[PDB]
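Since the structure comes first, as structure tokens, the remarks are kept for the end.
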Amino acid sequence: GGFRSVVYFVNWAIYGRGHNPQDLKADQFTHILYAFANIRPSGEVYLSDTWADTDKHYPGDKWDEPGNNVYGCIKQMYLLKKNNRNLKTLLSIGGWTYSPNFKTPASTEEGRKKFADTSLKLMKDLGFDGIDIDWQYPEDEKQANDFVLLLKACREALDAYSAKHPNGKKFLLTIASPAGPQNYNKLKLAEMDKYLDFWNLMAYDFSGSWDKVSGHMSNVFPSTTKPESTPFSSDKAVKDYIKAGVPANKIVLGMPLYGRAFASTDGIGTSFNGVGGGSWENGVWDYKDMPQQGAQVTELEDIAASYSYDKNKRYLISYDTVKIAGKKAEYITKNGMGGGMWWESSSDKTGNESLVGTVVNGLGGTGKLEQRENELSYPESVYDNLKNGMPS
């Protein structure tokens, strides 16, 4: 089908980062994942920040509107949908901080239905085209099995809702998936695939502060000359997924819009101590703050990896440049993969230095993106302004 362009919009971005949904170049994406909803012990899914999500008024949002109305970033996401009919939005549930919360609701049938019903409720009230589940990660086979059951329960609730509105759209079920063999090898990949529209493979965080040696954090291919610099590779993951029965065109390659740093290092693949500063938190740098003054950039086109290194501070930052992004685009194209996904929208550069723009153009452009109309009708929404299509 065409290629997908998937981005994570993080709801805490509206604070210190100053990134609002209005700043998204909507025409370069097919799918926005709104992160992150949290999970109650009952299985009930709920919004993590009602201020950012529903309450904050933006310019254009009236104070005096009749009826029960939604504002926040949810309204802004619907506005984007109205204006770009090829743009779909999904409610992303879980993520790193919240993943502890999956195990208990997921272990029972009651828990699983509460999850499914409450997530569907959120979807149809807030105007989303589907839900994305990011359990990072199922610790073992039991959990992996429960996760398959969780997916089934959600897929049934979705379909049941579509059945209630035969002429309306179908809805999406998506997940973020592991690139590390020790995590994906315990999942029942072929089983899960039956329920999903597509797989956003988290092909990044291959290295970080948790290691003892500086490594490439999102490279495609392993290094034969320096194996220590590539603990992982996305190619290993993609190939294993396909062997397990997952179709290449349903796998979306996750790409970092940030870099991880290593301090007091002689270079890639050597020991390091500490991670230095960061754009917002230590050890992590936004792509848009790169390159750092005094750092030299090295591009390993063959393994598709890049990093900066400042000889004087002995500081290493593993992150992708435009060159390397075009190389990952190459890879998506060559292997007929489902598209590109990025974490996350606040940190890309604009214009010709944008990693997202580089990949979309390397995919043949916006015309080669999957064309699938989003859903604007939400007749069962509790929110007046949304079910009326945000007339205002």
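Heads up, chain A uses Swiss-Prot numbers, so what you see runs 36-427.
Looks like X-ray crystallography, 2.0 Å, at least that's what the header says.
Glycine residues also receive a Cβ, built from the backbone N, Cα and C atoms like all the rest.
Long-range Cβ proximity for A238 (chitin binding site), meaning a same-chain Cβ under 8 A and a gap of 6 or more residues, is found for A214, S253, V255, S269, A272, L288, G289, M290. What Swiss-Prot records for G102, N103, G129, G130, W131, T132, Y172, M237, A238, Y239, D240, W378 is chitin binding site, and it gives sequence analysis as the kind of evidence.
Experimental mutagenesis is annotated in Swiss-Prot for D169 to N, with the remark: Loss of function. According to DSSP, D169 (mutagenesis position) is assigned to a strand segment.
According to Swiss-Prot, the natural variant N103 to K carries this note: In strain: IFM 45811, IFM 45817, IFM 4945 and IFM 50994. The secondary structure of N103 (variant position), as reduced to three states from DSSP, is coil rather than helix or strand.
Where Swiss-Prot documents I109 to T as a natural variant, the accompanying text is: In strain: IFM 45811, IFM 45817, IFM 4945 and IFM 50994. Under the three-state DSSP scheme, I109 (variant position) falls in the helix class. Taking the Cβ of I109 (variant position) as reference, residues of its chain lying under 8 Å away and at least six apart in sequence are, in sequence order, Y69, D88, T89, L161, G162.
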When distances run from the Cα of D169 (mutagenesis position) to each of the binding-site residues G102, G129, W131, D240, the nearest one: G129
Residue with minimal Cβ packing [other Cβ atoms within 10 Å] among the binding-site residues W131, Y172: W131
Residue among recorded positions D169, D240 with least C-beta crowding, 10 angstrom cut-off: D240
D240 (chitin binding site) to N103 (variant position) - Cα separation in whole Å: 42
Other C-beta atoms that fall within 10 angstroms of the C-beta of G129 (chitin binding site): 23
Listed in sequence order, residues with CB under 8 A of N103 (variant position) and six or more positions away: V417, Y418, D419
